[PDB]
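Novice: Take this structure, written in C-alpha cells, and hold onto it; I'll ask about it next.
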Amino acid sequence: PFXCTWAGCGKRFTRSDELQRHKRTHXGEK
Ligand SMILES: [Zn+2]
C-alpha cells in the first residue's frame, strides 16, 4: 500500500492518487 510518512501522521491508502487526496491536508504547491 501507499503510506503517508508525514511527521505526526501515518495513514495507509490503496491508491497513490487517495494518498496524494490525503497528502491535501499537509500540502498548497503539491
Ligand atoms: Zn498524512
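We number chain A the same way Swiss-Prot does; the residues here are 655-684, in that order.
Recorded method for this deposit: solution NMR.
Placement of Cβ uses the backbone N, Cα and C atoms for every residue, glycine included.
Looking at Swiss-Prot, the entry for mutagenesis of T668 to A says: Abolishes PRKCzeta-mediated but not PKCdelta-mediated phosphorylation. No effect on DNA binding; when associated with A-670 and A-681. Among the sequence features in Swiss-Prot, the mutagenesis site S670 to A is noted as follows: Abolishes PRKCzeta-mediated but not PKCdelta-mediated phosphorylation. No effect on DNA binding; when associated with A-668 and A-681.
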Novice: When you measure from the Cβ of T668 (mutagenesis position), which residues in the chain that are at least 6 apart have a Cβ under 8 Å away?
Specialist: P655, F656
Novice: Please work out the number of neighbouring Cβ atoms within 10 Å of the Cβ of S670 (mutagenesis position), leaving out its own Cβ.
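Specialist: I count 11 other Cβ atoms within 10 Å of it.
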